Number of protein chains: 2
Amino acid sequence: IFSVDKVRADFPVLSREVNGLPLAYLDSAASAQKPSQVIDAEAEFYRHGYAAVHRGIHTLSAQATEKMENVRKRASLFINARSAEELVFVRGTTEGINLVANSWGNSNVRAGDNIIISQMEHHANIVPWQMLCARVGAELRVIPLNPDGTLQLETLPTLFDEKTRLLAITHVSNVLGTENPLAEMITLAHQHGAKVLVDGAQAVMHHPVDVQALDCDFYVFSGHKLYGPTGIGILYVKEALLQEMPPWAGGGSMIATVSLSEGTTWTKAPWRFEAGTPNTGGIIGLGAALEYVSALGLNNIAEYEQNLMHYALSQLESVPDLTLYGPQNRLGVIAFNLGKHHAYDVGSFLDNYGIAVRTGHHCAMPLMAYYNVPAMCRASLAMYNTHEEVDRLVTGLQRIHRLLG
Amino acid sequence: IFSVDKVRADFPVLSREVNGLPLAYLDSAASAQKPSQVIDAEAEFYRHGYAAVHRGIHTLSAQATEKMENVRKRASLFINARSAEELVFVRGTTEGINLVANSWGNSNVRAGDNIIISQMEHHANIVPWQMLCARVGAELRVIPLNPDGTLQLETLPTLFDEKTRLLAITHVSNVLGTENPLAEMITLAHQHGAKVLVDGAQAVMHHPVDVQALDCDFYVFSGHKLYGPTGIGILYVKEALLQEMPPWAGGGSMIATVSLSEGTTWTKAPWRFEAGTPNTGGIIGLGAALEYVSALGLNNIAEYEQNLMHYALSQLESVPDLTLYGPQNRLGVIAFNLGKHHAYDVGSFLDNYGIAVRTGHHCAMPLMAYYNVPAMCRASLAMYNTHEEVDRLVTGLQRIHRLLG
Ligand SMILES: *Cc1c(COP(=O)(O)O)cnc(C)c1O
Ligand SMILES: *Cc1c(COP(=O)(O)O)cnc(C)c1O
């Protein structure tokens, strides 16, 4: 089993007060709070180990380079990659997806080809493909949704054909909490020679993720939602593909040699897509965030969060005129609207009770359009949230409905 | 005046031991150590203020957004920009220069135009222009050096003509410590309608920098060399230019609206070039690093570093077969070789005495070629270094020369 009380004690922010009331942070899906072990790992690095990592000569630099490469190894085991050199450090999920669309997309998607996304994609997994499709004259196809917030799988035969170069799909919806059948969809994609990029930003923190078993070709996720620092994410790429990807945004440790008369050359795999100075502080902290989550056990985390969610959905039945979006087996997030009140207002009232939720379009406008609403509220129920916080949310919605109804 | 002892006490790393000897960190030009005020600012943010900044509803998020925008304001005053909306947060100098070369370069440099750089440029200020010149069919011209490590200014009449769109020049050489006559060169560039991007990564920490007085069009620098965290830099752009720059690497707060049927639109100025989740931790810390440097006074810093340098250059006269590269009035860094010994070996011995210096090509290969050497040693003399550390360096070079000579 798994003790919320012992976990919560690790997170100094949860003692905080907002509007003079105790904080109920229900917005982890936007960005997670960080445990002490993560915060101090970063700070200790700065206080006693800090140096440049440009594979440099003196001791501090050599030790920092080893620290950073150990984190790359730890992250590869975390998602069960075959090799640490299949992992690239990126600024975040957004930049990783763009990296793939520029380096791989421009070399492998020609005029008259098509790319497939879904209608529940976060904008980070839409805009790069929309632009790749314009550059090269390709077509962007969209898997549509069902009312319950799952993908209309029956439509895949009309979307996959011999010219489909890539499926880009979310692992878990940041709005609905739907978990897509990645394994099976990847089998279909690979029958046509198409590659699959998986947007995993909302998945790696709710349960184990095994990129070999999935057999996905690209997998990207974000540090700051994995209880880690800002400014760091992970892009996984199959070795065979990665060693074929040409260069793009060239800098320092991405640039091998440069000549005014003969041009420049670029360094080998992972490192070639890591220009300039790496975010060594961020990397150190992501490392610790991986160790912390592993020490708790993603299966323990999955079990506690899953029961918190069942509890929450049961308690929410007693909220009048509540509209929920998504499936019964959602992970992590609950999306709703209250009667006819703008989500902006509902969120403002909950914040007034010290409850933080996200309101707006959640960086998923096509998904809002599908449901014919302009916005929704979203509450995240993460590993450090409690039955009491769910009770405050339920009570709060009841009060807002009595007051504004 | 200015007390080294009181400054050093702020930096916890300087108490560190390397190879069982006390550390003499002389590699700030690669990356600076950080004071406690910077480290704890970041950590305090994480412990008590952390949230997403996607201009979000609840209190923690609203307060974090205000924190970040205050840092943008503080940085604009720091370099004396007219407006905070002229500053863009970037991952670092490397990415900022590329940002300009993609957004501005692709729209303003056509086939048959030319761009001017210098021969002392760091690779970050070469490769983006080499590639822009290939994309569009333009010519990359190079200001050559003099033996003393200054620019051959007499050659500018053969390089500037009606088709020169941009001068990209370093403020201070990361290898030689030359400070280029930016103000005058910008006047010449502007007489031809050409814009100037200034690579300021090695300047903002040695003395005040006033982008209005310079009248440069772009100015970029790095957080981690300004005693700040990794993963954050500043790109300044004249408002008139910035509000004309088209989009590029699109994400989140860079993307305004997105539609599957109608396409996407992008948000206004600074923010439009800041995709995905910002590095809020890095930003917080850069903020504090700016406050710390300002509290000391860049003129006090300039005075102490300038005298440390005069002292160092005087003491180094007593080192046999020392070769120095650069001018007498260098800022910040000393580049040298010892007799005929590979810089790799010299650096290894100094590290053995606990002295950290950088060896290699310093991300400036064209500059090494100019001097017909493969590598150099470089020692940085920053605001927390001491006469004693200079004495250890001098003694160490004398010993290495006796032993290996
Ligand atoms: C938040 C998120 C992103 C964006 O990641 P960043 O770390 O902000 O760059 C992309 N996709 C999904 C599913 C997300 O939850
Ligand atoms: C180090 C430096 C750079 C590179 O900046 P990053 O922060 O590593 O991206 C570019 N130009 C100069 C002059 C530098 O000193």
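The numbers used for chain A are those of Swiss-Prot, and the residues that appear cover 2-406, in sequence.
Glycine is no exception: its Cβ is also placed from the backbone N, Cα and C atoms.
Copied over from Swiss-Prot:
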| type | residues | note |
| --- | --- | --- |
| MUTAGEN | A:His55 to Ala | No effect |
| MUTAGEN | A:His123 to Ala | Loss of function; possibly due to destabilization of PLP in the active site |
| MUTAGEN | A:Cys364 to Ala | Abolishes activity towards L-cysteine but not towards selenocysteine |
| ACT_SITE | A:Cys364 | active site, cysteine persulfide intermediate |
| MUTAGEN | A:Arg379 to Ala | Loss of function |
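Structure coloured by features recorded in Swiss-Prot.
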{"residue": "A:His55", "record": "mutagenesis position", "Cβ neighbours (10 Å)": "20"}
{"residue": "A:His123", "record": "mutagenesis position", "Cβ neighbours (10 Å)": "24"}
{"residue": "A:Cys364", "record": "mutagenesis position", "Cβ neighbours (10 Å)": "24"}
{"residue": "A:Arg379", "record": "mutagenesis position", "Cβ neighbours (10 Å)": "26"}
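Using Cα positions, the member of the mutagenesis positions A:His55, A:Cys364, A:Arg379 nearest to A:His123 (mutagenesis position) is identified as A:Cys364. In sequence order, the mutagenesis positions near chain B, meaning those of A:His55, A:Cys364, A:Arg379 whose CB lies under 8 Å from a CB of that chain, are A:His55, A:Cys364.
Counting in whole angstrom, A:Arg379 (mutagenesis position) lies 12 from A:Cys364 (mutagenesis position) by their C-alpha atoms. Taking A:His123, A:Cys364, A:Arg379 as the candidate mutagenesis positions, the subset whose CB lies under 6 angstroms from any atom of ligand 1 consists of A:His123. Between A:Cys364 (mutagenesis position) and A:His55 (mutagenesis position), the C-alpha separation comes to 36 Å.
DSSP assigns A:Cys364 (mutagenesis position) to coil in the three-state reduction, outside any helix or strand.
DSSP assigns A:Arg379 (mutagenesis position) to a strand in the three-state reduction.
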